[PDB]
2 protein chains.
Amino acid sequence: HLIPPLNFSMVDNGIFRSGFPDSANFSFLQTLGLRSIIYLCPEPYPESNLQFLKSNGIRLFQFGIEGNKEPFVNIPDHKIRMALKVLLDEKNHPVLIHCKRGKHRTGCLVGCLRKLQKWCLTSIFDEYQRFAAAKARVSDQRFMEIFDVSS
Amino acid sequence: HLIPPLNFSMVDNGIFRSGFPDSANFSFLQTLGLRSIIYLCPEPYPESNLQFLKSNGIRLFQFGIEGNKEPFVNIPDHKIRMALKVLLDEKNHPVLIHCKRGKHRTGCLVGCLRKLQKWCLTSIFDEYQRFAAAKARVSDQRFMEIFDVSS
């Protein structure tokens, strides 16, 4: 039996999203035929994970984004854009976007992707909320409402 | 601006799921390049919806499933299997699976798809819940735990 990583989901044709994966997720992850992974956390990639990467020849892009709690949050506009770039490159697909719980950081990146795709904030936020659930934060969505989509 | 249908989401490569679409959803639905739609409600398809179908040459498969409330629920094993058949035929993709709110009926079908794909119930249920949310019902998931995936 396969076990998709935490909060796993297919964003678009060659894009995927989820929380931090572990051993239990490799077999499934092996199914996607991932060509690269966009890691959004500053912590170093664990050993087992890295092994899986080499074994499977998956490029690892990492744009470390400090993870804070609602009271005072702050998303790096640059790092998101940097990730948005890689994501937008067809060459990099299949891509798996992931952070810690695959809710806020991952949720912001995918949110800006949607904005680019011309989705209304209403629809964009809704998708965002579907994953963050009880932990869905206003800050992230505000960051999206203000994202200057001008490529 | 585009407005994906209610609870829209991409299930797998050529499969999609959502609630009952309306005018505000067509523009977006036009993007998907849908070849067919798996409708799971017994109610007749509204006029505007039908117009869009023909205009877009989308084949409508309908497997009406009575929609009841938790106290006493009952999913037609037959109708789900039939829909699962259509779903499994690559010829039909891109497919949009949808019912009323895109939670239970749509959720079950996608649920059994995952079972086929060898996902563990734990993961399968989690996805199901992600969409039903506060309206997530045990009945449905039970129907999944007991689905005979023997093709």
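Quick note: numbers on chain B are straight from Swiss-Prot, i.e. 52-202, in order.
Looking at the header, which is where the method is noted, we find X-ray crystallography, 3.3 Å.
Using N, Cα and C of the backbone, Cβ positions are placed for all residues, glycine too.
Swiss-Prot documents B:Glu117 to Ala as a published mutagenesis change and attaches the note Reduces phosphatase activity toward para-nitrophenyl phosphate 2-fold. B:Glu117 (mutagenesis position) counts 12 other C-beta atoms within 10 Å of its own C-beta, drawing on all protein chains shown. In the three-state DSSP reading, B:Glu117 (mutagenesis position) counts as coil.
The 1D-myo-inositol hexakisphosphate binding site annotation in Swiss-Prot covers B:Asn125, B:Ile126, B:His129, B:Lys130 and is backed by a large-scale study or a structure entry. Long-range C-beta contacts of B:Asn125 (1D-myo-inositol hexakisphosphate binding site), restricted to its own chain and to partners at least six residues apart, with a cutoff below 8 Å, comprise B:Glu117, B:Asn119, B:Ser190. DSSP assigns B:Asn125 (1D-myo-inositol hexakisphosphate binding site) to coil, not to a helix or a strand.
Cβ neighbours within 10 Å of B:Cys150 (mutagenesis position), excluding its own Cβ and spanning all shown chains: 26. Following the DSSP three-state reduction, the secondary structure of B:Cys150 (mutagenesis position) is coil. Swiss-Prot documents B:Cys150 to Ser as a published mutagenesis change and attaches the note Abolishes activity.
Positions annotated as active site, phosphocysteine intermediate by Swiss-Prot: B:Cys150.
Reduced to three states, the DSSP call for B:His155 (mutagenesis position) is coil. A simple way to gauge crowding: the CB of B:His155 (mutagenesis position) has 29 other CB atoms within 10 angstroms, across all the protein chains here. Experimental mutagenesis at this site is recorded by Swiss-Prot as B:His155 to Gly, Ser, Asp, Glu or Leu, annotated: Abolishes phosphatase activity toward the phosphoinositides PI(3,4,5)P3 and PI(3,5)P2; reduces phosphatase activity toward para-nitrophenyl phosphate and O-methylfluorescein phosphate. Strongly reduces activity against 5-InsP(7).
Long-range C-beta contacts of B:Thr157 (mutagenesis position), restricted to its own chain and to partners at least six residues apart, with a cutoff below 8 Å, comprise B:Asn58, B:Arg68, B:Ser69, B:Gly70, B:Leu91, B:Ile148, B:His149, B:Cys150, B:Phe182. In Swiss-Prot, a published mutagenesis experiment is listed as B:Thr157 to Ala, annotated Strongly reduces activity.
Under mutagenesis, Swiss-Prot gives B:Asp191 to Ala with this note: Strongly reduces activity. A sphere of 10 angstroms centred on the C-beta of B:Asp191 (mutagenesis position) encloses 22 other C-beta atoms.
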Candidate with the highest Cβ count within 10 Å, taken from the binding-site residues B:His129, B:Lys130: B:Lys130
Cα-nearest neighbour of B:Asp191 (mutagenesis position) within the listed binding-site residues, B:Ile126, B:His129, B:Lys130: B:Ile126
For the C-alpha pair, I'd like the distance in angstrom between B:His155 (mutagenesis position) and B:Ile126 (1D-myo-inositol hexakisphosphate binding site), rounded off. 10
Chain-mates of B:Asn125, B:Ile126, B:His129, B:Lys130 with C-beta within 8 Å of site centroid, 1D-myo-inositol hexakisphosphate: B:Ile116, B:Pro127, B:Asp128, B:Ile131
